[PDB]
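Quick notes on the structure that follows.
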Amino acid sequence: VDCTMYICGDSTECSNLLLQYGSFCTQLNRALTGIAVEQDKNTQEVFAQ
Amino acid sequence: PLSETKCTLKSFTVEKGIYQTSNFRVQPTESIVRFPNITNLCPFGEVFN
Ligand SMILES: *[C@@H]1O[C@H](CO)[C@@H](O)[C@H](O)[C@H]1NC(C)=O
């Protein structure tokens, strides 16, 4: 999930208004990518035996 | 792109792997305006005077 795209898509004013909210969506990018990377660790764990 | 990954990770060195980054988006080339062309003005003169 592209954070800035979801909350403030196509708006420069909104993008500025989100950087004042710290780095929440950095974690959201981190968490879902952490989920996505683990998905490979799932399939490789069971099938690449 | 390598220095943009450096920017994203806040680190002067980046380890081997694959890294997310701000997505690309083709910008609008020009502008389009589509009003219904209409002659008569609104009767604000009659509204006010
Ligand atoms: C706008 O102009 C076109 C011709 O350029 C005309 O066919 C159309 O009816 C106009 N629109 C209105 C709402 O009158």
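To match Swiss-Prot, the residue numbers of chain B are left as they are there, and the shown ones run 295-343.
Quick check of the header: electron microscopy, 4.1 Å.
For all residues, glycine too, the Cβ spot is worked out from N, Cα and C.
Per Swiss-Prot, mutagenesis B:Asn331 to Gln is noted as: Reduced viral infectivity. In this view, B:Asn331 (mutagenesis position) is surrounded by 5 other Cβ atoms within 10 Å of its Cβ, with every protein chain counted. B:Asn331 (mutagenesis position) falls outside any helix or strand according to DSSP and counts as coil.
Variant annotation in Swiss-Prot: B:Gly339 to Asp, described as In strain: Omicron/BA.1, Omicron/BA.2, Omicron/BA.2.12.1, Omicron/BA.4, Omicron/BA.5, Omicron/BQ.1.1; the structure shown retains the original residue. Within its own chain, B:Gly339 (variant position) has no residue 6 or more apart in sequence whose C-beta sits under 8 angstroms from its own.
Natural variation at this site is recorded by Swiss-Prot as B:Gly339 to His, annotated: In strain: Omicron/BA.2.75, Omicron/XBB.1.5, Omicron/EG.5.1. In three-state terms derived from DSSP, B:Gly339 (variant position) belongs to a helical segment.
According to Swiss-Prot, the mutagenesis experiment B:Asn343 to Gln carries the following note: Reduced viral infectivity. Within the same chain, no residue at least 6 positions away from B:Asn343 (mutagenesis position) has a Cβ under 8 Å from its Cβ.
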Among B:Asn331, B:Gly339, B:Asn343, the recorded positions whose C-beta sits under 6 Å from ligand 1: B:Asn331
